[PDB]
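Okay, so here's the structure we're looking at.
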Amino acid sequence: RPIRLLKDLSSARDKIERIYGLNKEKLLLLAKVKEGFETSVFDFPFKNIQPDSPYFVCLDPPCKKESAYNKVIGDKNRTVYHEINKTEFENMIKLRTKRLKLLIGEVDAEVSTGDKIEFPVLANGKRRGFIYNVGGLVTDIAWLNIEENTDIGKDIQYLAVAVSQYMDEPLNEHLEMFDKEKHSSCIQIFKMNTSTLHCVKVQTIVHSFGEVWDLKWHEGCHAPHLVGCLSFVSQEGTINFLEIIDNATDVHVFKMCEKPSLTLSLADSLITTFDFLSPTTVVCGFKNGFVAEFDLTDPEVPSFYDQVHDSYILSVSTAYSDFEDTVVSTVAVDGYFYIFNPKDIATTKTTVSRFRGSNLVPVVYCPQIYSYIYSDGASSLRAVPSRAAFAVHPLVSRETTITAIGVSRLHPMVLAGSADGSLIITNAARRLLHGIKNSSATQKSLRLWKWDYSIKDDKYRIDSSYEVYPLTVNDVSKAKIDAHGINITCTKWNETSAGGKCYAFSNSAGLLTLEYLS
Amino acid sequence: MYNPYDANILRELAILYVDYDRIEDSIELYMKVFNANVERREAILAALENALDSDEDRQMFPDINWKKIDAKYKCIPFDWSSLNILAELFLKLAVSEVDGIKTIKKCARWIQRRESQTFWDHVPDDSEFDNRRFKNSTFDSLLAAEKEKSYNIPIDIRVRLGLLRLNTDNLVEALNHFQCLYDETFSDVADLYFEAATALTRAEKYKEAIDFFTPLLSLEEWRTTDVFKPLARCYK
């Protein structure tokens, strides 16, 4: 057959062998995922992500593959810090003074910096978890993971939030992505129990690296003195790795950083996004459209420095597999989405699409179904398998741009947040692993929450009401403008088995929110 | 040392520490008495469990080993009589106001035998003091007896907390506390209204101060310069 457009893959078995190949050990995972999640339309049984489940499936990210601390850091490169008082902390990082009026169902509150609010009882069911107020622009969030075989309490878990001293203004001289900008910004590190949802701000780290994004914990940076190690790109144009050294106490501490354990930098170019290809090497993008793989052990010179885009590379993502090459995907302001193999870019570069030039394009990898998940830079969520770039399947349509996307290593549930304050959940596996014919009716999505705001009343008005949106396949792109603070800036599931039903999301005013899906 | 069991010696000694410029030590003297009271209820109900496994509470449980248990746990009885002045001692401190509010929560909840309802000191809102209590998701999980117990703190302590919330600039909770002053008999609270209106004046809440002072213009004891001077200033 001349199999050259998605409509040629009419037979369900033909689709699966064309999109996923014939490696017997690879096909097992798809059968397990299908049976373990076909009935999981909007939620999944806790029993399916547990380490003993008959349907248990788990693919570790490449950074977890071997111990990295002695290679990436070690005693030769410990992070340099000093402790500080609350008076000087508040002198630089002017987090929001005036309280915000939240409404959550029937409850009002005026909520100050740090005011945890458990969900009040709501008419549509047993909501569990909390709203918060982090007090400035949440630019990124990152859940840590701990191996459940360790002596650490299986229900304790950690989360980090990167917070700007800048506020509800969306255009500022200080959030510029084009040029290098060092300024004071911070990381709030939270310890919480997945069992009782009780949470404490353990450490606050202050740094002059400017705003922080693409924030991720290195799951191989294990040492008895560390919580973990926290990795990010910063507005000073460098990649900074810093040690989250553990306290002898549950009491809060404020810290300032003089030198991070490992700084990746390059002459006359600013690094813009990054991802791990192994426990000790990272792919990264630059302002000038270049791509490079740095060695965390030998950070002086990159392994390669090749041009791949015409302008600012926005997001880079790794599609790891136990059966195929570690391909990398990239999108830029030039709108191209390219997939390539770092062994040789020039012989392997492939195009999935060209978008309208859009200044925030979330891209993530769903390792349970070997598919990239992306916003089209406008208002649709789409899936593309790494080995069949033409097989683009649209997942959901929204009236305003998709601004943040999250996915986990234990389940195929995708979370997407639009700049209208809507948060939606959908099962990507139901689209990828099944036939094309009845796609306009067999795949659906659910709104888990919606923020809203009043210009005159000045409230943030979180709506618990669930809404079902069916898949409009032939749909138009849309762009409804909405209140500056209500856009969703990040969204991520906890990926441990104990925490696997827990997720976190943030608006841009500061209203970080977590729920345990039970 | 000669008598650790007299409330007068404690009150006067605590007052001398306030004039000694150690209001902190005055609260430290109180904390040790409150702790002894908390420990006594843990001991009294543990002794009930021992009697089962074999003061009006003595008449309720005469099978307990009361001689040894009470000889070991003899103490000054802590109650609202102590807590109103302790709340005023935090208002006298004018520092660590949030910790003062938390201290008053711990004490007020223990007086009602509801101390085991631990979530009320973790949450930021004063929900347990109002019909708001039904709205928090942890309340529906309580035992029927725990739901039947009293949540009704004295109007005095409610005003002391309203003043402390206002000092922390938590104006919404200050009004939530002061609302009961408009439900109770004015004849028994007009002095608290003077303190609330003057404290609102200190907080630059001049419109609210006038509103809180308005009832005082109805009695000859309160139709005075202490009200006319703030009224005129707030209007200026």
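Note that chain B carries Swiss-Prot numbering, so the residues on display, from first to last, are 258-311, 332-513.
How was it done? The header gives electron microscopy, 3.8 Å.
Any Cβ shown, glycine's included, is placed from N, Cα and C.
According to DSSP, B:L469 (mutagenesis position) is assigned to a helical segment. Long-range C-beta contacts of B:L469 (mutagenesis position), restricted to its own chain and to partners at least six residues apart, with a cutoff below 8 Å, comprise B:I432, B:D433, B:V436, B:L458. While the structure shown retains the original residue, Swiss-Prot records the mutagenesis experiment B:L469 to K with this note: RNA polymerase III defective. Defect in the recruitment of BRF1 into TFIIIB-TFIIIC-DNA complexes and diminished direct interaction between TFC4 and BRF1. Decreased binding affinity for BDP1 incorporation into TFIIIB-TFIIIC-DNA complexes and inhibited binary interaction between BDP1 and TFC4.
Here the residue is the original one, but Swiss-Prot notes a mutagenesis experiment at this spot, B:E472 to K: RNA polymerase III defective. Annotation for B:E472 (mutagenesis position): spatial neighbours B:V436, B:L440, criterion Cβ-Cβ under 8 Å with sequence separation of six or more.
In three-state terms derived from DSSP, B:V504 (mutagenesis position) belongs to a helical segment. Around the Cβ of B:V504 (mutagenesis position), a 10 Å sphere holds 20 further Cβ atoms from the protein chains shown. Under its mutagenesis entries, Swiss-Prot includes B:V504 to K with the note: RNA polymerase III defective.
DSSP assigns B:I280 (variant position) to a helix in the three-state reduction. The number of other CB atoms found within 10 A of the CB of B:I280 (variant position), across every protein chain shown, is 18. B:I280 to T appears in Swiss-Prot as a natural variant; the accompanying note says: In strain: SK1.
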Inset, instruction - Round to the nearest Å and give the CA-to-CA distance linking B:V504 (mutagenesis position) with B:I280 (variant position). - result: 30
